[PDB]
Amino acid sequence: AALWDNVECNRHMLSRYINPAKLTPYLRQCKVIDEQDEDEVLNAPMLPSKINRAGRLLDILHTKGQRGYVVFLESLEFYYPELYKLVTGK
């Protein structure tokens, strides 16, 4: 609830700048989302606005407990270093 605050207060940058497809293979491999979660994220319409493109992914991760939080953070550390620093305040 408070741990997730780090993601939620940065949800705007995360929702725009994450390309979900880059993250899902690692998230799935770590078992924090499944094939169907990935489907929902990958099959979502490609809109003119990218502002909410990773919105669905975040909302799914929000339901995945501290494991989800920690694995998501490492996925940012791997793939989106500036976003990782944003979330962790470093």
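Chain A uses Swiss-Prot numbers throughout; the residues present, in order, are 20-109.
Looks like X-ray crystallography, 1.8 Å, at least that's what the header says.
Here the Cβ of each residue, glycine as well, is placed from N, Cα and C on the backbone.
Within 10 Å of the C-beta atom of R35 (mutagenesis position) sit 14 other C-beta atoms, taking all shown protein chains into account. Annotation of the mutagenesis experiment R35 to A in Swiss-Prot: Strongly decreased interaction with BCL10.
DSSP assigns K41 (mutagenesis position) to a helix in the three-state reduction. Other C-beta atoms found within 10 angstroms of the C-beta of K41 (mutagenesis position) number 13, with every protein chain shown included. The note that Swiss-Prot attaches to the published mutagenesis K41 to A is: Slightly decreased interaction with BCL10.
Swiss-Prot lists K69 to A among its mutagenesis entries, and the accompanying note reads: Decreased interaction with BCL10. Sequence-distant contacts of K69 (mutagenesis position), defined by Cβ-Cβ distance under 8 angstroms and a gap of at least six in the same chain, are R35. When secondary structure is read from DSSP and collapsed to three states, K69 (mutagenesis position) falls in the coil class.
Counting only same-chain residues six or more apart in sequence, the Cβ atoms lying under 8 angstroms from the Cβ of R72 (mutagenesis position) belong to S34, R35, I37, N38, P39, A63, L66. Record note (Swiss-Prot) on the mutagenesis of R72 to A: Decreased interaction with BCL10.
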